[PDB]
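J.: What follows is a single structure, and I will ask about it in a moment.
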Amino acid sequence: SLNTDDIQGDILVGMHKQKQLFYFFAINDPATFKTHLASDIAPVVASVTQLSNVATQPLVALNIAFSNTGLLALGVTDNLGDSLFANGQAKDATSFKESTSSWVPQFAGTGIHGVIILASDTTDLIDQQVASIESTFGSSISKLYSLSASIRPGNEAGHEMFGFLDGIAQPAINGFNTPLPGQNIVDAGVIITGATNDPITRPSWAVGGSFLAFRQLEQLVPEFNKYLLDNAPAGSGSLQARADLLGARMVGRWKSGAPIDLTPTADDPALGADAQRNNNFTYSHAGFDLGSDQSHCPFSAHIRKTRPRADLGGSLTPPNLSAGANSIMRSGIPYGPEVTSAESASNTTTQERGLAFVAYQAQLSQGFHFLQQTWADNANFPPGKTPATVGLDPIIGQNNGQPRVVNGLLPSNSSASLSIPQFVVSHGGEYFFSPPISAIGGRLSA
Ligand code: HEM
Ligand SMILES: *[C@@H]1O[C@H](CO)[C@@H](O[C@@H]2O[C@H](CO)[C@@H](O[C@@H]3O[C@H](CO)[C@@H](O)[C@H](O)[C@@H]3O)[C@H](O)[C@H]2NC(C)=O)[C@H](O)[C@H]1NC(C)=O
Ligand SMILES: *[C@@H]1O[C@H](CO)[C@@H](O)[C@H](O)[C@H]1NC(C)=O
Ligand SMILES: *[C@@H]1O[C@H](CO)[C@@H](O)[C@H](O)[C@H]1NC(C)=O
Ligand SMILES: C[As](C)(=O)[O-]
């Protein structure tokens, strides 16, 4: 099975901290960088084992990942077996029908050699650890960009910026996770490079790693909320209820985490909070035609677009096991301030906030990149539906900056289209490789 002593913590279990910093660096002096990578970083890289034990949480959890150009800067010229990783995310932007005009300039290029993920319960601890790293490495490293992120405050902890409980759904790794009801079950090699049934040849030092797809996704929260009020379906329910319904129809879950498939007309917070129930569905319903029924959940809903379940065949009763190879592990975390009074009032965002999106997978072409291009951005996915035009994912679907046509959202008429402005704005990111911990003070320091 998996050697969890040698797998970086964020890949499989997440950092388990209130605050994170994504610290994007260039390598100036490989020789000196390597010395300190081996001596100072490697020994303190947090493993899955370490982060899985409540009694061995580090004060600051550290992970580290390298871009293609970072590996080359280290003289590591081996083929990692991933062309998307090699080319970098900036080159991939066309695949997602987005312009680099909105990108963080530092992302729009291949100058970034890596990212250090620091995680801690206070920003003070993170800041001090940055100081220690910079003093240790000196001018052998340059900070190019950073992004601070945090779990949201109070009762919104674990919710993303639109207000929805996040981090319910992940693939279970066969032989490692004990699966929850409804959860997909996949080979380790879907997530971990060189692991069980990863068909791609890797360098030996890379066995136990994963590809990290980072995306800085700004969310326009006041704009989103206004759209919901303005386009809420008619009905006998209150305006707030009907606006909330439309939001949940877009996501596929209510804010509590309750899947709309299991509770189509109102939130069920007891269900949302219950990990034994809140993923226990396939999209199939007795007496309903899977191909045309959007009364439980639109074909276009975010979670349905990103894990189709019964939409791609297989069991109509849970768990559905379809499309395991297109699973991602998600370790995203919100960034930016809470929505301010003035923004709430004006419906207009002025302070950047959103999701520091992190997806892990063994093949970028099967994971994040696939979900975004082949499913979310595909107006005829899922296939074989009636009507055939599902439209785009209303959360992440992109159409070159144009409003997205999204069908199925209104319960009264599945043929009714909404034309929806983007509420998520990509500011880009990069593809990294999080190596096994042994490689950090091993090959990468040699
Ligand atoms: C800021 C942008 C995004 C927001 C606000 C967002 C929000 C959410 C929410 C609220 C959930 C439901 C929580 C859960 O089931 O765990 C979810 C699930 C998910 N999202 Fe996102 N998401 C975003 C971007 C992305 C992107 C870019 C992808 C991949 C291309 C992605 C893939 C997924 C997947 C795979 C699931 C779980 C689906 C399942 O297993 O049923 N999301 N997202
Ligand atoms: C996850 O969801 C499934 C359904 O998709 C749940 O299984 C269902 O559980 C209910 C209540 O326990 C079962 O009800 C039974 O129906 C049979 C009809 O054959 C009846 O003879 C019994 O008297 C009873 O009413 C239902 O059969 C069962 N369905 C299936 C397909 O297994 C399951 O309980 C959920 N898991 C969790 C942890 O909630
Ligand atoms: C924000 O949008 C809501 C709903 O459309 C509207 O009632 C309100 O007047 C808007 N705020 C401003 C400042 O226009
Ligand atoms: C359903 O929506 C379609 C597409 O806009 C429209 O042509 C049709 O008239 C609608 N049906 C009803 C009953 O509103
Ligand atoms: C999942 As059912 C009880 O609507 O067939």
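We're sticking with Swiss-Prot numbering for chain A, so the shown stretch reads 64-509, in order.
Per the header: X-ray crystallography, 1.8 Å.
Each Cβ is built from the backbone N, Cα and C atoms, and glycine gets one as well.
Sharing the features that Swiss-Prot gives for it:
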- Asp229: active site, proton acceptor (ACT_SITE)
- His365: heme binding site (BINDING)
- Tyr208 to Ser: No significant effect on enzyme kinetics (MUTAGEN)
- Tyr208 to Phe: No significant effect on enzyme kinetics; when associated with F-398 (MUTAGEN)
- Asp229 to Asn: Drastically decreased catalytic efficiency in reducing H(2)O(2) (MUTAGEN)
- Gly230 to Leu: Complete loss of activity for ABTS and Reactive Blue 19 but not DMP (MUTAGEN)
- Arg393 to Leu: Drastically decreased catalytic efficiency in reducing H(2)O(2) (MUTAGEN)
- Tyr398 to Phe: No significant effect on enzyme kinetics; when associated with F-208 (MUTAGEN)
- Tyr398 to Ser: No significant effect on enzyme kinetics (MUTAGEN)
- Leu418 to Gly: Acquires new moderate non-stereoselective sulfoxidase activity (KM=0.6 mM for methyl-phenyl sulfide(MPS)). No activity towards the bigger substrate methyl-p-tolyl sulfide (MTS) (MUTAGEN)
- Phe420 to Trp: Does not acquire new sulfoxidase activity (MUTAGEN)
- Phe420 to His: Does not acquire new sulfoxidase activity (MUTAGEN)
- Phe420 to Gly: Acquires new strong stereoselective sulfoxidase activity favoring the S enantiomer (KM=0.37 mM for methyl-phenyl sulfide(MPS), KM=0.13 mM for methyl-p-tolyl sulfide (MTS)) (MUTAGEN)
- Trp438 to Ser: Complete loss of activity or at least greatly reduced substrate affinity, enzyme activity and catalytic efficiency (MUTAGEN)
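If you look at the structure here, what lies around each of the features I listed?
T.: In the three-state DSSP classification, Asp229 (mutagenesis position) falls within coil.
Other Cβ atoms within 10 Å of the Cβ of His365 (heme binding site), summed over all protein chains shown, number 20. For the recorded site, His365 (heme binding site), the DSSP three-state label reads helix.
In the three-state DSSP scheme, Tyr208 (mutagenesis position) falls into the strand class.
Counting only residues at least six positions away in the same chain, the Cβ atoms of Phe87, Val167, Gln169, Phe170, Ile175 sit under 8 Å from the Cβ of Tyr208 (mutagenesis position).
Long-range Cβ neighbours of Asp229 (mutagenesis position) (same chain, at least 6 residues apart, Cβ-Cβ under 8 Å): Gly221, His222, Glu223, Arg393, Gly395.
Counting only residues at least six positions away in the same chain, the Cβ atoms of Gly77, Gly221, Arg393 sit under 8 Å from the Cβ of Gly230 (mutagenesis position).
In the three-state DSSP scheme, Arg393 (mutagenesis position) falls into the strand class.
Secondary structure at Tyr398 (mutagenesis position), taken from DSSP and collapsed to helix, strand or coil, is strand.
Taking all protein chains in view, 22 other C-beta atoms sit within 10 angstroms of the C-beta of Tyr398 (mutagenesis position).
Counting only same-chain residues at least 6 apart in sequence, those with a Cβ under 8 Å from the Cβ of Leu418 (mutagenesis position) are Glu223, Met224, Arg278, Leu280, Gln282, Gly395, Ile396, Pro397, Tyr398, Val487. In the three-state DSSP scheme, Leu418 (mutagenesis position) falls into the strand class.
Cβ-based neighbour count (10 Å, all protein chains) for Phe420 (mutagenesis position) stands at 21.
When Cβ atoms from all protein chains are considered, those within 10 Å of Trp438 (mutagenesis position) total 24, not counting its own.
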J.: What's the number of neighbouring CB atoms sitting within 10 A of the CB on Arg393 (mutagenesis position)?
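T.: Step by step: centre on the Cβ of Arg393 (mutagenesis position), count other Cβ atoms within 10 Å, giving 20.
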J.: Give me the Cα-Cα distance between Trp438 (mutagenesis position) and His365 (heme binding site), rounded to a whole Å.
T.: 10
J.: Roughly how many angstrom lie between the C-alpha atoms of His365 (heme binding site) and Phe420 (mutagenesis position)?
T.: 15
